[PDB]
Each structure stands twice: as structure tokens, then as C-alpha cells.
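Attaching a single structure in C-alpha cells format; questions to follow.
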Amino acid sequence: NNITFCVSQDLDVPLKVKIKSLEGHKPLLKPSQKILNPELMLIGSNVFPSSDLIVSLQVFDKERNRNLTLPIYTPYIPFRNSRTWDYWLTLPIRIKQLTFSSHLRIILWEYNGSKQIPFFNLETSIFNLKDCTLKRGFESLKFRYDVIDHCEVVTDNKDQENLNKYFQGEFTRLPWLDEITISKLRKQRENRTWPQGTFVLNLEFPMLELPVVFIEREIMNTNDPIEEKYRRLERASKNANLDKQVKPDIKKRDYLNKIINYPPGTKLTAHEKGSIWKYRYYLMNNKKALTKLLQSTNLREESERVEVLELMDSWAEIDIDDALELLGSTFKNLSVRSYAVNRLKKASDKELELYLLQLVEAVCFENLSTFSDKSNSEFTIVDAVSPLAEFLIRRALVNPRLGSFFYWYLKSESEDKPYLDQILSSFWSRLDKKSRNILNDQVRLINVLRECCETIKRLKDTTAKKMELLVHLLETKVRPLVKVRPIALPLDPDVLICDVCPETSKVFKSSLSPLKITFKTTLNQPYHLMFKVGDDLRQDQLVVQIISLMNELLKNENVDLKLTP
Amino acid sequence: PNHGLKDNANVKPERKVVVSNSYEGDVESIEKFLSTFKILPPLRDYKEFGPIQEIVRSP
Amino acid sequence: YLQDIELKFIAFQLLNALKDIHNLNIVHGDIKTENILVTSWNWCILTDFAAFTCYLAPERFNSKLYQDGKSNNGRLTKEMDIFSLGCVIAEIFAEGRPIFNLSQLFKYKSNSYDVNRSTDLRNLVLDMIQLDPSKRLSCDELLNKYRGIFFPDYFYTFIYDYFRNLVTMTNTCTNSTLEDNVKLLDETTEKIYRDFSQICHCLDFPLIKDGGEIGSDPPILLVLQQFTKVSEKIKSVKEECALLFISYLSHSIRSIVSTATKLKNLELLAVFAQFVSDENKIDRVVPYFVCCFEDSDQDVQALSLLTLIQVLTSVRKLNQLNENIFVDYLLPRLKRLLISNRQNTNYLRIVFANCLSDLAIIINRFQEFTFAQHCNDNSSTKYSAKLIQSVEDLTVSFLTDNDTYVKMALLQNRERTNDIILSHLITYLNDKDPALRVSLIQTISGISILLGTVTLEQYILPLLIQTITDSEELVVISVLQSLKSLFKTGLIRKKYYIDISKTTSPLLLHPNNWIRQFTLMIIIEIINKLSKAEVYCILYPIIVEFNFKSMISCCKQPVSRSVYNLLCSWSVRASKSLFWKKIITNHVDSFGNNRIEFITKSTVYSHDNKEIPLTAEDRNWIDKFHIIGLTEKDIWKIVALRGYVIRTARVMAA
């Protein structure tokens, strides 16, 4: 065993105490039984029971007079043998948990007579004033009816024996003579005293190391109020007991409706959320009051989720424009994504323009995906390698152009998220028809074409030299364009490309080294195209898509700003 | 003792010799406990009564 | 919820003191708006120089005296303008809506206003409202005109406590850890000063603190948490005590900077001593939140159980009809929080809650009190009765969930829960349900008789407190005592406790007559507890002549007369069980020997007949190794049953 100083939280587990000896008062049978005497006619008169001393241990808490530790009691041997145990016992409170404020207590319960067994009481302190718990060491105690305690004299000698356990500087011959000091501690049995109304007990609790004790640590995080407290109070006011739901109406219904007309991304207050909670009737009435009421409540327990999801299919179908508010990652609810997918089951041409945000949704489509991945891996563990997602898959398999758009959108997300690379294969498996797959491979050759452009951007030469080289490369590319069959156009999925005019092509003088080429389509018309590499165009691309969508929003107003998308 | 070895796997601190001043807190009782032990036994050796010679032996 | 009657007056008083101090600082004129005063977890109002859509508070002087910018006049202001602005702001705080309007200013120019909304308060406010400079608002004079003689001193001590809060409230400006430090320190100092501060206004002798232990030392200072109760809300508030400062200090105690935070929250739970219906609801609501909050230290569950115990010590009838289903849901929330990290001990909390089951029944009685209160009206007595009946039928499910949790904790194995089931059995009186729980505890007693037979003893001793119908199970309990005679010596003492407990109240004479006929014969053991159990035979015989003869048949005392003479009889019955223990060792040795031979020269006596023949020469020399006296000639046939019992104890091994 090793001695060392180790603080409360630093120290790990719960306390234990071994208890052994006592001091015979000799006033009774050696078990402290019945108070023996020649006057025993009175003992029959006093009905004096013969009590066999046993023990019990529980700790008085902190001297705060609360109750913490566990009462515990052992078996019975002769207490006329003076019950020498050295028996260990314990309870469930760690040293880290143990408050430096704490105190031991013990009650010796004998076994006396009819409905009779005795009781004696004592108490003491757990740790040192030096914070070491009983110095993690052996001791001896004394106790009376009340207000009594322990000292050290011969117990101070025994404490020096604990200094043998406390590892004062020691040697091997000293250890043999410490066996001779087992003979000496054997000689220590000579002790004698004859007090009354009080008793002594020899109790050793030597540990390896000296404890130390303190409070537990804590964490301050994100002279102030906080968020979770407001949650506590607000949630405390959330009772809603009597379940009867009235269907009242008044002029305040208009004001409440106006309160529900606020923007989707807004964070509602307390009273407003409750007012929207009692607005369930009108909330079901107005289609624009759906998502707002959905965000007006928080679903955690199945209690709220019950009525919520029950009213999910009950309420009027919301506008698809307002459906994009509850389709975000802000609401991860299964019933929400379900019902929204049911509302988004209809896919218009504007869904193809919404594919850009659908890629964002695809990036946000993964929540606790370990279960789904394991589910797929379960069926993937057979053959060797060589949810609204189902709706997106059906929409991808439906129209080949939409599938090409989904693949092209997956091409960008493949870099950021590694799962998208396999999700592209899952998308290829989502589309049964391979008719679009051939043109998808012909359009996959465009990656090798871009690799050829990068190969042309690999070598450094003169401006005119790189121009002529770009012309030769445009010819070599013109050979492949005629060699390979027609594919899908970058400008529009409907239009198909035929070939490209070599001499009509141009070259940018910028640092990005962009390529400008006029390609004759299947409509027998030249189409100029400017491409770039070695950079992320996702910014300007999403901005362009936003410009086109906004242009559609302007066209919806029957007025054109004449902006080129 | 084996539990003390597990506590050694937990690895709290300790020192036999003098250690640097600990951070303020409830550990100030342990620091005062360190101040509750008599010290400078060795310091009395080099303090006064001149210098200290060395042992020179012979066959 | 944080808004209260005396609370608004307290905040307004603080604002008045701050404004008066500002007036004593020879500086004023800051525009008053409703956004000036801010609140924190301490729930205190703090005004700033910058009070920044909202209705503005105009200064009558600067308004009426303004012509072309007062002929290009520079910056000007007086304490009067701050008195009028402060007035209007105070009214705005009182009502919740302000008086500021164009028509209001025009009415101020009309020197008349309609007053609709206390006498002294209205006058003191109208003093500053009428004319700021002219009517002499005199903030200091109002500060001396403060109504409460008590409230002034209490808020003076609370002003010092507000200085303590300021000490807590206190590139590089201030450290981040300094906030947490200031918090924990503010709390510790708050309690340490809360001793004498409690002593100041409306105290009590007994308490849970050290100074409270000194106060309870005069009034006589098993294990339970108890202190001075509310006593019907401070005897219906004879001293008129209403304080939200305690709830403020509790809301401030919601945070936690150390394990001193445990004593902090405990001190808040002690501060809950003031009894208010609506306040007790939020106070108790905070406790469960604290429960489910910190999974770091296990002490959180303990403190939560303490605050919950205080909530059980609240003892108030339900103010709102919601209190029923809210408690029903409160139980479910605590059940959800009951699921937590492993190796943590929830046993104490289980015994505590089970002891609080009676308080749950009292909560049902509080629902009945709500029904009775709702029955006071006309044509609403039968409605409240039916409502209470339906709510009780719905409460049956809650009781089912509670019993389910109880059976779960009882089935959990973590033997500390079994000891926690003792208080559960003590408070089980509130539950009148079937014996199924006792059957689960019986199966638990069997599984305990398998492994934890020492604990099975202590549980069985406590199991004698059942005191329930169907006395036919008591026979199986007697068989369980015969099964308790198996190994554990503690089980023997426990069975002796159950023997005395059964000796107090009997059931069937004859069955217990034969029972005690065997048991008293087995009571001749020299064990200290065995003598105690042997002494119950005389008490049994008390509850006559035919029984006297029947007992005289097996009587070992020739000189026996009465109870005292029976004591002399037991005194003459003195024997040594050491040689009996050695004889048991010889019995186990015989069990290790060969009993195969049945040769010589199954009923009850057949066991003894097979016991005697088991040895011949060995048992003879063994009998010669003992005292071998005439008093040692006693056969003790019960030692054969205890021999098969110890054979079961050996059957628990190889």
C-alpha cells in the first residue's frame, strides 16, 4: 500500500470500515448482558433480559443534521468473546461524492429478550482537520450516552503502529522486528480500565493513502440569466390540465391571425405560442397558420406529439410555398418530413428549379443515418461489391432529364460529402431504365474533356501559342464530338448537341484561363459556351439559379425587368 | 493497495519533497496541512557552525 | 409568475432609492423609458442611463418652455423632470401600460386628468405627476414617506444584500471565471449571513443549519429529514409575511459553481419555508428541473429529493384545478428522470418517494379538496363529484404506474433498493391494493434465500410488518421461518423478531400450538437470541388447564410455577452450545462420511432414526470428547432438522 495525498473528486470510490474490538465493563455477563448480580430476585423483578451485543453503522451528515449514509449491521458471535471481528463493511457514497462536511455514527444493538435487544449510541468525525480521512488510519474510540469522544494515548501508540502503516522510513530488518512488533502488538493486550456509563472500542481503518477532500468541480458555459432557465419556467407554465377544448370566437381572432401571419424564420414568444396553442381551431382553418402553429410548439415527449401528429393529417393542406418553411432541417420530425413528402409528392417543372435547394436538402437529409446505413449494409453483406429519398428516387426515375439533373447535382456534392459518391450509384440503382444512363456516360466523357482542358492548362506558353494550341485542342476535341453520339446540353436538358465549330471558338485572357467555344446543336444553330476549371463556381451558380428563380417571381407579377438569366 | 494502483491509473498528484504553491480553493486546508508539518531539518545543517568537511580514510 | 404584489413595490422601492441616491449625486435628467430597468436571475430591477418606438416620457417644463429651441438655449435639466418622468414610468410599471399620449400632454396643458386605477400611493404619485418643479415631488421626502415601517428595514437589509449582489455583479475589464466565483461566493455568504438574517425578521428556533442546530439545541436537538413546518401558511400569515426575495435567491441558485451549490439549493429549499400556493408550485417545479439537470454528481438527486420532501411538507390545498393532472404528469416526469447513468444509487430516493406515497394520497385528498371547493356553488356539487370520480378513475392508472415503478425497483438487483423497500412497506398503508406486491417480495425473498440470504434475513424481519388480511399466508410465512432456519444466524434472530411480532397478535390457536410445540423444543439452543425467542413461550401460554398439561408433557422444568418461576426455570436451563457446534461439525463430518449402510443391530421420526444410525464408533468417541454429563444427555432432535438445513447450506456449495 502507498500513502499519498488525494483530494475528494481526485479520490474515486466509497468508504469502508473494518471494526474489531471493545472494552469489557465487567458489570454484567461479558456480552454486557442482563447486568448480572446476586440480587437477581430483582433481575426477575426488573425482568432483565440477557443481551448479546451486536453493532450498526450509519453516518450523521455534515453536522447539518441531515441524513445521508446507510445503516448497516453484521452477524452475531459471542460478545462474551468480546466480539473481536476486524470485519469490514461499507456503503454507497464515494469520496468524490463525500462532502468534507460529514461525520460517522454507530449504534450497538444487542440481543436481549422478548421484543428486546439493546441499543447504545456513539458518533465521530470522518476526515481530519487536515482533511485526511481518519488519516486513512487505525484508531480507537470512547463513548457515553451523549457528548463523548475518542482520545489518543495508547491509541496514540496504536496510531504509531498506524505510522508503521503510514510508511515512515523503513527497512527490511525493521520488518522482521515488525514481526517481533506483531509480538509487541500482541503484548499490547495488557490494557486495563474500569469506567462506567461509557465504553471503549478498538477500530482500525488504515488505508493505503492519506485522503484529502474538497467540493466537486463545475462548468460555467453558454452575472447573468440564461436560456434553459426561461425554458424551465415557461415549461412550468405549460400545464393545460382540463382537457375540454372550447371553440370560442371573437374580434381577437383577427389579431391572432395577424400574429400567425409573421415570417417562418421568426422565433415566437411565450404568450404568443400559447395563444397559438388555443388557436388550434382557426389554426386548422387557415392554411397559412399551419407551419406557424407547428413551430409554436416543441415536440419532445409523446404526449404533445400525439395530438400534434394526429392533427397533422387532420389540418387543411398547406400551400406548397409555405411548405418550404417546415421542410427545413429546423424541424427533423418524422411525421413532418412524411407529410411534407406527401405534399411534395407532386413534382412540377419548378421542382427542377428547386433541385438546387433539393441538393441542400440532400446534404441535410442525413440525421442519425447509422441505422439506415446498417440496414443497407445488412443487405450488402450478401453479395460482394463490384423517407422522402424514395420520392426523390421515384422523381429521378420518372424523367431522364430530372435524373440527369440529380446526377449533375450529385457531382458537386460528391466532393464535400463522401457518401454522395455512393449515393450517385444508389441513384443509378434508383433509375431502372438504362436509356438515360448511356447519354449519362456520354456526358460523363465531359469529365475527361475537362481533364483535357486542364491538360491544356498544365503547360505554360505564349498567349498566341496557347491560342493556336487551344485551336488544335479544339480540333482534336471536334474529332471526338463527331465520333461520340449526341448528348444532353448544359444550357437545357431538352436540347441536344451535335458538334462544335473549331474556328469559331475563343479563349479568355483572364487568369482562370476559361475556354469559349461555339458548338452547333442538333437544331443546326451555333451556341457559344464559356467553361472554367480549377475553381468552385457553386457560389455564382447558386446565385444564378436564385436570379432565375427571382426572375420567375417577377414573371409571376406579369412584369419583366429584362434581366438575362 | 491494488485499488491504490487503480487510483494510480487515475493518477492524482502528490509529493514527498517541497512542491510549488497550489491554486487557491478548498485545497488551502491541504496547504495549511503542509504548513502543519515541521520542516527545515536539513536547513539547520548549512545554517550555522561554519562549513562541513568530508570523510578521508586510510588503509 | 415572477410578478407579485410585494415584488413590484420592492422593485419600485429600489428604483426610488437609486433615484434618490442619484439626486444626492447632484446629477439627473436621464430620460425615463420602460426599457431602462433590466432583470436577471436575481429577479432584481436595474436601471441604466440609456433607456433605449415606445411612448416617450416628456418633461412638462422643457416642453412648455420650448419656443424656437428656447431662444437657442443649451443643455438644461433638473431633478424635477426626472421626478415627473420617473412618476409616469412608475405608473406605467404599476398598471403595465403607460399614460403617455398626445391627448395626455394636451390634458396636462389642460391642467386636469381623470384618475382611475392605494390612497397614499396615489397622492404621493400625483405630487410628482401634477407639476414637477411646482408641486415639489421631493423624491427624498417620498423615500421618508414610505408606507411600510417593516418593509423599509427589510429592504434595507435587502439593500445590504443588494450590495452583496453588487459584489456578485462585479482588452481587459473583468475575468470570466470571476463571474462564477462571485456567484458561488455570493451564495455561500448569502447562507452564512442568512442565519442571522433569518434571525432578524420572522425566524424559528429549529432549523437544518448549524446555527439552526444551536437554535434547535434548546428544543431537544430513526433517520428522517424534518424541521419547523409551515403550520397553515404561517398561521394564515399573522405576521403578514410575503417575500419573493427567497424565490429570487433560488432562481439565482439555479446556476452552480461548485459542490457548495448543493448547500445553496438546499438553502433555497429551506427558504421555501414561507408558504404561498402559486409560489410553492414554481418552487417545486424548479426542484425536479434541478433533478433532471445535473447528471454529473449524484448529489443532485439527493438535493432534489430534499426539495421534493419540502414540497411534501408544504401541506396546502390545491388552488388551481390543474394541480391534479399536473401532479400526475409530475410523477411521470420524475419517472423519466428516474432512468439515468449506471452504478448511481437511486435507492434512497426510492425509499423517500415511497415514504411520500402517503403524501401522494394526500394529494388525492387535495383533489378531493378541489372538488369540495368547486362544490360550494349551485348545481356544481354533483358535477365536481363526478369530475373527482373520473379524475380518480384516471388516477388509478397513475397509481398503477407508481406500483409498477415500485415493483421494478424491488425487482432490481444493487441490494440497497431492497433496504429501501423497508420504508416502502412502512408507508404502504396508502396502497390498499392486492397481495401481488407481497408475492413479488416473496419471490424476491426466495431469490434472496438463494444468494443474499443475510439480506433476506433483514428483509424478512421487516416483512413481519405486513399486517394484512388472508392469514392463510402467515402459515407459508411460518414455513418461510422454517426455511429461515436454514443457514444465516441473523435469519434466526430475525425469525425471533417475527416470532415476538406474531406473539403479539395471534391468528389460529391450534396450528400455532403445534408450531410453538416444535419451536419451543427447538428453542433450547444456548444462543443469546435463542434464549430471547425461548422466552416468548411463556407469553404465548398466557392466552388453559388442558394446555397446561399438554405443555407440562414436554416441560423441562419440575419446579416451574409462574413467569418469574419460569425465569428461574430458564436459569436452570443453562447449557453450552459450543459442544453443540462441535456436534454440528460432527454432523457435517457424517455428511462427508458414508451413510449408505441402513443396517442395524420416511415419516417425521424416520429422519431421527436415520440420524442416530449414521454413526457408531466415531460419534461415541466424539461423545467422550465432550463434557459427557447427565445434563448433556439431551438429544436435541431439532438439530437434525437444522442438520438438513445446514445440509442445504452445504448444498449451496460443491
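Along the chain as shown, residues are numbered 1 onward.
This deposition comes from X-ray crystallography, 4.4 Å.
Heads up, the Cβ atoms here are built off N, Cα and C, so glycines get one too.
Straight out of Swiss-Prot:
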- C:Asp30: active site, proton acceptor (ACT_SITE)
- C:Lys32 to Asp (Swiss-Prot position 149): Loss of activity (MUTAGEN)
- C:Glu34 to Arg (Swiss-Prot position 151): Modest effect on activity and normal CPY sorting (MUTAGEN)
- C:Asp48 to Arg (Swiss-Prot position 165): Loss of activity (MUTAGEN)
- C:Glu59 to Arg (Swiss-Prot position 200): Loss of activity. No activation of VPS34 kinase activity (MUTAGEN)
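In terms of burial and nearby residues, how do these features look in this structure?
When Cβ atoms from all protein chains are considered, those within 10 Å of C:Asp30 (active site, proton acceptor) total 19, not counting its own.
Sequence-distant neighbours of C:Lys32 (mutagenesis position) (same chain, six or more apart, CB under 8 Å from its CB) are C:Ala51, C:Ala57, C:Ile82, C:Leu85, C:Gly86, C:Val88, C:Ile89, listed in sequence order.
In the three-state DSSP classification, C:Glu34 (mutagenesis position) falls within coil. Within 10 Å of the C-beta of C:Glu34 (mutagenesis position) we count 16 further C-beta atoms, all protein chains included.
Neighbour list (C:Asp48 (mutagenesis position), Cβ cut-off 8 Å, at least 6 residues apart, same chain): C:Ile36, C:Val38. Classification of C:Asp48 (mutagenesis position) by DSSP places it in coil, neither helical nor stranded.
Secondary structure at C:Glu59 (mutagenesis position), taken from DSSP and collapsed to helix, strand or coil, is coil.
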Measuring Cα to Cα, how many angstrom lie between C:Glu34 (mutagenesis position) and C:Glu59 (mutagenesis position)?
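Pair distance, Cα basis, whole Å: 16 Å.
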Fill in the CA-CA distance, C:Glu59 (mutagenesis position) to C:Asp30 (active site, proton acceptor), as an integer in Å.
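So the Cα of C:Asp30 (active site, proton acceptor) lies 11 Å away from that of C:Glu59 (mutagenesis position).
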Taking 10 A as the limit, how many CB atoms besides its own sit near the CB of C:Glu59 (mutagenesis position)?
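For C:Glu59 (mutagenesis position), the 10 Å Cβ neighbour count is 23.
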